[PDB]
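Participant: Here it is, the structure, as structure tokens.
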Amino acid sequence: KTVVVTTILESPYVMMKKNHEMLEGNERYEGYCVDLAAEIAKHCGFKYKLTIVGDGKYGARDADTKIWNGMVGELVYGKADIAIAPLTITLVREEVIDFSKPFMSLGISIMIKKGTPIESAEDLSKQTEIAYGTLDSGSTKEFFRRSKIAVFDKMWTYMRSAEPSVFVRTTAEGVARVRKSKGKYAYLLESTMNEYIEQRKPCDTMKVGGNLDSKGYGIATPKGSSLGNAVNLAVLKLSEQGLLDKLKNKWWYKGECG
Amino acid sequence: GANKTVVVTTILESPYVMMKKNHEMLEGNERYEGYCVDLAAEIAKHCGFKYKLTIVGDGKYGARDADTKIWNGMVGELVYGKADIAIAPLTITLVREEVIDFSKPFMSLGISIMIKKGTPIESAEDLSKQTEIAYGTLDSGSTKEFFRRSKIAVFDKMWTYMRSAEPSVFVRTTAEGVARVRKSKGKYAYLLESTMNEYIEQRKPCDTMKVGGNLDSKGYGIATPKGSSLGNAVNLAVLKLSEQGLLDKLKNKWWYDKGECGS
Ligand SMILES: CN1CCN(S(=O)(=O)c2ccc3c(c2)S(=O)(=O)N[C@@H](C2CCCC2)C3)CC1
Ligand SMILES: CN1CCN(S(=O)(=O)c2ccc3c(c2)S(=O)(=O)N[C@@H](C2CCCC2)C3)CC1
Ligand SMILES: N[C@@H](CCC(=O)O)C(=O)O
Ligand SMILES: N[C@@H](CCC(=O)O)C(=O)O
């Protein structure tokens, strides 16, 4: 029957269409992952229903209860059959769910308000005037918590105890804070989202330095799901036909910034 | 059920796998050095197995003969049960994914253009709109298949030309392509992966360079025979090494740390 797809409202991957309130079903959404889902579904020959993840989180495991939340949790507990969104492939997640080869590449990066005197992660670590944080329940936060790299280790030690909290519930709130903090707050987010933001009004944000790591997003399915194989082959076909590149160019590259 | 030495197939391709100086008096795995030599050691340590490095017999990556339907190169070694795992710059592709297993990528790359410094060429577009400068790719690899299969105008145009060019514009090894670029006084441009291109750009006599953006985006993956029990473990090993930052360290080690062109 119908494949239940869990995804998340994150621009430009999944966004509510203008006048969505009178729309219904899958027609309510638009974005990179909306088009991707349609392409995958066609190649694998299945019907699907897009659903926004209940708690609006990507996926993290509670150290105490050891329960998974976000989209990872919905796959693990059988609430969804597949996840098509900017879900990062990580070791801890790979041990509980299946992932296709990556359909998009990215790396943790730094977002600053134009003019901020910061050029790297190291610069941030050696000062305290400018505050910096990350998104909660995501791979970026986990990256800093787990790093044994001096600089990142130092940055984590600071972030985890900073008051007020430097962590945000959503990417949009992280961006908002950078823009509204007169340069006293830098945000650590993935390059894909960073580059999308610096492309639009009011064109006051900027990505500085190189990415801290190199990785990618993958389409996830419950461990052992029979859907996995077909989806992986589909991702590779779309990659080779150059369709994944076309979708990126479509949803990312305006002119209201210069 | 007893553990036995894992047979690793790989290819002599710098800086992934190279003959160590004094190799003529060394034996086994000690005869080699390189990015994939270090990677194989890391993977083995993490997966807890012993291994034997074996240079692929025909010196090819892997392609299937349209008529006999037989696979050659490293892919053939895995498919026909000659090797237990492949650790080398083997590109993850659809046709290969259909016959063998691949871990998540351990290195990213894209098809690129290598030119002799000074050559008046900035893109694949430039190459397709002229005939003074010849150009080609490596045989039996993903790059040649890319042009053969492209439905994109400019790439289709390049393939129509390359496939019929005389003398042949294709080479059997990367080394042969590099020498052709270096000796053709700017009359030959070579299409190869960004990884190999960037490595050579750091090698003496520093007379070549990468131009334009990459034509595509993909990566190399560690391969195993389809259904092999070794696959799960090595994939997790690749992700761990990735997150510990080791992979980035190895890239810098063999590519830039000791480049011979300064900077
Ligand atoms: C310069 N940019 C590089 C990244 N690409 S991209 O749209 O993010 C893209 C497109 C296709 C693929 C990737 C990224 S990827 O993350 O490197 N994964 C590849 C696959 C294809 C072979 C197995 C890895 C497909 C856009 C252009
Ligand atoms: C700026 N360079 C980018 C490429 N890296 S790299 O050494 O080739 C490298 C290192 C680790 C990984 C890659 C590439 S990758 O091809 O994008 N694959 C990633 C994995 C990690 C999550 C699943 C994809 C690991 C070196 C630095
Ligand atoms: N893509 C991340 C969320 C964003 C972030 O952590 O920066 C994840 O899958 O957890
Ligand atoms: N990495 C390629 C070989 C090099 C090339 O085709 O340019 C392959 O696995 O086929």
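All residue numbers here begin at 1 and follow the chain in the order shown.
Cβ atoms are placed via backbone N, Cα and C, with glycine included.
Quick paste from Swiss-Prot:
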type    : residues                                    : note
BINDING : A:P86, A:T88, A:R93, A:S139, A:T140, A:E190 : L-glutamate binding site
MUTAGEN : A:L91 to Y (Swiss-Prot position 504)        : Promotes dimerization. Strongly reduced desensitization
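So that I understand the layout, could you describe where these features sit and how close they are to other parts?
Facilitator: Sequence-distant contacts (6 or more apart, same chain, Cβ under 8 Å) of A:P86 (L-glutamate binding site) comprise A:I8, A:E10, A:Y13, A:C33, A:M104, A:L106, A:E190, A:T192, A:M193, A:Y217. A coil conformation is recorded for A:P86 (L-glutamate binding site) in the three-state DSSP classification, outside any helix or strand.
Annotation for A:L91 (mutagenesis position): no same-chain Cβ neighbours under 8 Å separated by at least 6 residues are found. In the three-state DSSP scheme, A:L91 (mutagenesis position) falls into the helix class.
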Participant: Listing the recorded positions A:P86, A:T88, A:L91, A:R93, A:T140, A:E190, which lie under 8 Å (Cβ to Cβ) from chain B?
Facilitator: A:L91
Participant: Which secondary structure state does DSSP assign to A:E190 (L-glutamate binding site), in the simple three-class scheme?
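Facilitator: The residue in question, A:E190 (L-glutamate binding site), is strand (DSSP, three-state).
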Participant: Per DSSP, to which secondary structure element type does A:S139 (L-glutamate binding site) belong, with helix, strand and coil as the options?
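Facilitator: Once the DSSP labels are grouped into three classes, A:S139 (L-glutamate binding site) ends up as helix.
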